[PDB]
Amino acid sequence: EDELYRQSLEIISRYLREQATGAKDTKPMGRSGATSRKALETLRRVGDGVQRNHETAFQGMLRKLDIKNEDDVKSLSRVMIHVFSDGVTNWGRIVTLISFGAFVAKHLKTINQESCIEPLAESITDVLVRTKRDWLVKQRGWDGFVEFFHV
Ligand SMILES: O=C(O)c1ccc2c(c1)N(CC1CCC1)C[C@@]1(CCCc3cc(Cl)ccc31)CO2
């Protein structure tokens, strides 16, 4: 089974859901739990910082995207491919990708479209894993992510 995909989705989905609801998911992690847990703490530390350091730009992009419903949520995939995939890859850009995703997740809860959060996480995961697998594998996937941002 695609273990990198399954782990990426669990990490991305949990962070987005946690950001939108303000509550942690106490369910156990699936495979590679130890790493996923550390990846999630890393995201809470760096991801949260990103949303604040670039709050104005994030607010601006969100406005441009004008997300009001599911169709708008589905249009985000083309934009992620355009902006994220078509560029040099580094952990910072992957953190921005996921961090803005969490920014969007919070928005979805403000407009009572919370059911779109998991489909959004799936879309982010597709872009990340399906267009940057080689890079991710070379950088040791999530173990590498945790090591890169190690305190
Ligand atoms: O600058 C970078 O290194 C960079 C790297 C990645 C990245 C972005 C910028 N952007 C653009 C920025 C401007 C403020 C947010 C958000 C992005 C595009 C817009 C749709 C979208 C939708 C979702 Cl759910 C998540 C990410 C994205 C694509 O992920």
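Chain A uses Swiss-Prot numbers throughout; the residues present, in order, are 171-321.
This entry, so its header tells us, was determined using X-ray crystallography, 1.7 Å.
Backbone N, Cα and C atoms are what each Cβ position is placed from, and that goes for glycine too.
What Swiss-Prot notes for the published mutagenesis of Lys194 to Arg is this: Reduced ubiquitination. Sequence-distant contacts (6 or more apart, same chain, Cβ under 8 Å) of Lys194 (mutagenesis position) comprise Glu188. Annotation note: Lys194 (mutagenesis position) sits in a coil segment as assigned by DSSP.
Annotation of the published mutagenesis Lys197 to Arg in Swiss-Prot: Reduced ubiquitination; the original residue is retained in the structure shown. Remark: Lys197 (mutagenesis position) has no non-local neighbours by Cβ distance under 8 Å and separation of at least 6 in sequence.
Here the residue is the original one, but Swiss-Prot notes a mutagenesis experiment at this spot, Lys208 to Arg: No effect on ubiquitination. In the three-state DSSP scheme, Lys208 (mutagenesis position) falls into the helix class. The Cβ neighbour count for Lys208 (mutagenesis position), using a 10 Å radius and every protein chain shown, is 18.
Sequence-distant neighbours of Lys234 (mutagenesis position) (same chain, 6+ apart, CB under 8 A from its CB) do not exist here. One entry in Swiss-Prot concerns the mutagenesis experiment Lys234 to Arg. Its note says: No effect on ubiquitination.
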